[PDB]
There are 2 protein chains.
Amino acid sequence: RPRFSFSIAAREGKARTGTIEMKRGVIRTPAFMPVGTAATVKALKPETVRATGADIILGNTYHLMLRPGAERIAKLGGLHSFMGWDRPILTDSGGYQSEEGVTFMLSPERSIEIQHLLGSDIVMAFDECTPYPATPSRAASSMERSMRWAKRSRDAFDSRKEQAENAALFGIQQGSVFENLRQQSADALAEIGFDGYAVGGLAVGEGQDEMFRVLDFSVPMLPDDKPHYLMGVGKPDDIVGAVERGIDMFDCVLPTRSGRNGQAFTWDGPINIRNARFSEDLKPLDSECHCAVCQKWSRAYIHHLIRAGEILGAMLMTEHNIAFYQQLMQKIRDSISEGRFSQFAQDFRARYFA
Amino acid sequence: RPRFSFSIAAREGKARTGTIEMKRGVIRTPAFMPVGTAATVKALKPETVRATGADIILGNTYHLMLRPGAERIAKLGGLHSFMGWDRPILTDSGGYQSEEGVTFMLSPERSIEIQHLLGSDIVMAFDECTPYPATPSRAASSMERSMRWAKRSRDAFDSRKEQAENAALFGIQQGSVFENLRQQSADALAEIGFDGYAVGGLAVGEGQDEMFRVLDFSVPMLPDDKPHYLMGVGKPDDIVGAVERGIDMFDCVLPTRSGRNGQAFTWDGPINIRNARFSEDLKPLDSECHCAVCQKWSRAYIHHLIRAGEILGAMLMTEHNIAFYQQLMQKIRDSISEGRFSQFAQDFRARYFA
Ligand SMILES: CNc1nc2c(CCNCc3ccccc3)c3nc(N)[nH]c(=O)c3cc2[nH]1
Ligand SMILES: CNc1nc2c(CCNCc3ccccc3)c3nc(N)[nH]c(=O)c3cc2[nH]1
Ligand SMILES: [Zn+2]
Ligand SMILES: [Zn+2]
């Protein structure tokens, strides 16, 4: 496989489906990346993560640098070997205070170095993620700093031959909710040049309507021929709408975290499995889901497990929710390839919100 | 398969190896039964429990009657269906205050009824487990009460046709550390008649030397042609010594509980994986273990997981420890069948305690 190749196989409106080829494997897009902050996707073995359909997972510069340490993981053979995942890993840069970086120490150069030490396949530029709400002045200052940091990221990555030759580098667009700042950011990133482009600074309290409004003008500012990654998104309906606006990649803690908290995603909407109405419900979590959890266990059992604080409850809820997300992405991919994504999006929503 | 058949295939001293045939499957003896108190063997899917080699698991009258409720589990199709384990289940009776029973309500009749509602394959008589130390008078009174309760258990089980026809009933010997009381108890149980006989009231603070001393005279008091179950035992070396004294069945929370606490069993002795000496140790938990955990993950990773409080840490430690216990039982079975168990016991100990 090449270091990096993104091919678009089909389109419908702003929506795209295709593949990212990398040395450690192929990524089908639109893609959902399970999050694994402490070098584990919580409560799941990697084979289970893979079984659910994930092609790529997300790791974190900030958390791993603190524990167990980036140098330590490199000494032990890198993150892939350490946690037992041999497919691509994307690492966030720790961006989610001086011009040099952030002490708490992280700078563009150290960030890129840590991602190298971890052996990340898709490296994110080190940014400043702009709080919401932000005045235009502050959003501008922060965006500008990020673009400077973007160039610094690019140069550090490029200066490390093994990294430049085997991994990919994504730039992150900032600018808050302001169209002109988003455009300046996109321009700057495109001029520097990256393997893919993320939309940063969303999903930070602005709400779906505003998020979608910003996506409406921001995603077409990015190079069309490269992947578009929406960081930190999101709920199933967020994902569908974002794909309708041209997003190809997603990460989110929702399926894992809310799973351990009793929230199960279904095609009929989320449910909270701890509610007493499930205590004698022999149906599986979701009626159509193909995952092994729904093949074998009842709502009633899982209700009991979660109420009892049992680890198997977290395990089963998490496997189910990640499988659910992967099935969602598969149905998205399939409908775009068949040119019926807009109808799928409508059908999904009618039933999810019924 | 029959309701119950115990066949002894080989012997060495007091040690025996054979099989218990029951409707839901065959149990190889000497057997280790993983404990699953809240209708789950903590942090493991049943398929994983089975993969490690378990033939039978243990469930609990006391815990399940409280949550989620025995009637409720029966309504949902029984414990096997509920938790997804289709092989034999042994249930303890809640014995671990008046002549009628125990309010907190449990009596022999209710206990046997709850085990029926759960659909247990091996039902334990409802006993009074005698605290240690006990004076002879108190041990006698408690033992006598248990024998009365033993008869009551037998009659309740026998009065329930479906139970009597498809499950088995084990009696529990009491008597503390006193030979004459143990003998009276054994006699009483044999006169009533059971499918198997447990040695109760040990492993309750007396220490290995005393436990083994009591086993020395107590196990030969039990019918030779029926299984001998030591309740609540134990550490790997406890198990070996108890088999040398004629025990065929064991249950214990140690492998699961101490696994979540960072304790890993190895042929070189237990280790505490959280100790800093493992933080960069790329060897698997145990050098010879065949389990999937040791096939794939390092001490270093698991050290990190447990230190970080990650659920995967509990999962991997628990799978390993239960596999370890099953491997122990397999080596015990094999060496007895080959007439080299005494040599195995010596070799085991030399290395485990080196
Ligand atoms: C939930 N909304 C949200 N997430 C955002 C992230 C983090 C992406 N998720 C990875 C992660 C997982 C756990 C802990 C920390 C990070 C961002 N990362 C960066 N670098 N820059 C952003 O603008 C930015 C914006 C975000 N909004
Ligand atoms: C650890 N030492 C010990 N365990 C003993 C048990 C319980 C066996 N293990 C099942 C279980 C697991 C978790 C919670 C409760 C029970 C006994 N059970 C009964 N019925 N009678 C005993 O004499 C008796 C003596 C014991 N000693
Ligand atoms: Zn499912
Ligand atoms: Zn192992």
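Chain B is numbered as in Swiss-Prot; the shown residues are, in order, 11-106, 117-124, 134-383.
The header says X-ray crystallography, 1.8 Å.
Just so it is clear, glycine is given a Cβ too, placed from its N, Cα and C backbone atoms.
Feature list (source: Swiss-Prot):
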type: ACT_SITE; residues: B:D102; note: active site, proton acceptor
type: ACT_SITE; residues: B:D280; note: active site, nucleophile
type: BINDING; residues: B:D102, B:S103, B:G104, B:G105, B:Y106, B:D156, B:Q203, B:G230; note: substrate binding site
type: BINDING; residues: B:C318, B:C320, B:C323, B:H349; note: Zn(2+) binding site
type: MUTAGEN; residues: B:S103 to A; note: Strongly reduces activity
type: MUTAGEN; residues: B:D156 to A; note: Abolishes catalytic activity
type: MUTAGEN; residues: B:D280 to N; note: Abolishes catalytic activity
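Using a 10 Å Cα-Cα cut-off from B:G105 (substrate binding site), the recorded positions that qualify among B:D156, B:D280, B:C320, B:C323, B:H349 are B:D156. Ranked by CA distance from the residue listed as 'active site, proton acceptor', the binding-site residues B:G230, B:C318, B:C323, B:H349 have B:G230 at the top as the closest. Cα atoms of B:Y106 and B:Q117 lie 13 Å apart, with 10 unmodelled residues in the deposited structure between them. For the substrate site, whose annotated binding residues are B:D102, B:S103, B:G104, B:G105, B:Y106, B:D156, B:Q203, B:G230, the maximal Cα to Cα separation is 15 Å. Each of the recorded positions B:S103, B:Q203 was scored by other CB atoms within 10 A of its CB, and the lowest score goes to B:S103. If you check the recorded positions B:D156, B:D280, B:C318, B:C323 against B:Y106 (substrate binding site), the ones with a Cα inside 10 Å of its Cα are B:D156.
Across the fold, the C-alpha of B:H349 (Zn(2+) binding site) and the C-alpha of B:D156 (mutagenesis position) stand 33 Å from each other. Flanking an unmodelled run of 9 residues, B:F124 and B:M134 have Cα atoms spaced 6 Å apart.
With a cut-off of 8 Å between CB atoms and residues at least 6 apart in sequence, the same chain places B:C158, B:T159, B:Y161, B:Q202, B:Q203, B:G204, B:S205 near B:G230 (substrate binding site), listed in sequence order. For B:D156 (mutagenesis position), the same-chain residues 6+ apart in sequence whose C-beta sits under 8 angstroms from its C-beta are B:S103, B:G105, B:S175, B:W178, B:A179, B:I201, B:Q203, B:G229. In this structure, B:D102 are the recorded positions from B:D102, B:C320, B:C323, B:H349 whose C-beta falls under 6 Å of some atom of ligand 2. Secondary structure at B:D280 (mutagenesis position), as computed by DSSP, is strand.
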